[PDB]
Amino acid sequence: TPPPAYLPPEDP
Amino acid sequence: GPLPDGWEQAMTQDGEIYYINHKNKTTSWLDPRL
């Protein structure tokens, strides 16, 4: 499956 | 977690600790470091 797009990274 | 290039692992609600690298320009699911 696809994960979240190419992105700067998340913590919460 | 000791990442390959040093790229971040985050907890998404889908229940995945995702690895995304700005040097890789891609979003990968599981720890690449294994």
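Numbers in chain B track Swiss-Prot; the residues on display, in order, are 230-263.
Going by what the header records, the deposited coordinates were determined by solution NMR.
Here the Cβ of each residue, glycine as well, is placed from N, Cα and C on the backbone.
Among the features that Swiss-Prot reports, domain 'WW 2' is placed at B:230-263, with the record citing sequence analysis. Using a Cβ-Cβ cut-off under 8 Å and counting only residues 6 or more beyond its ends in the same chain, the domain 'WW 2' (B:230-263) has no close neighbours at all.
Experimental mutagenesis is annotated in Swiss-Prot for B:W258 to A, with the remark: Reduced interaction with PRRG4; when associated with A-261. In the three-state DSSP assignment, the secondary structure recorded for B:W258 (mutagenesis position) is coil.
Mutagenesis annotation in Swiss-Prot: B:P261 to A, described as Reduced interaction with PRRG4; when associated with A-258; the structure shown retains the original residue.
With DSSP classes pooled into helix, strand and coil, the tally for the domain 'WW 2' (B:230-263) is 0 helix, 14 strand, 20 coil. Taking Cβ-Cβ distances under 8 Å and a sequence gap of 6 or more within the same chain, the neighbours of B:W258 (mutagenesis position) are B:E245, B:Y247, B:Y248. The Cβ of B:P261 (mutagenesis position) lies under 8 Å from the Cβ of B:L232, B:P233, B:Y248, each of these being in the same chain and 6 or more residues away along the sequence.
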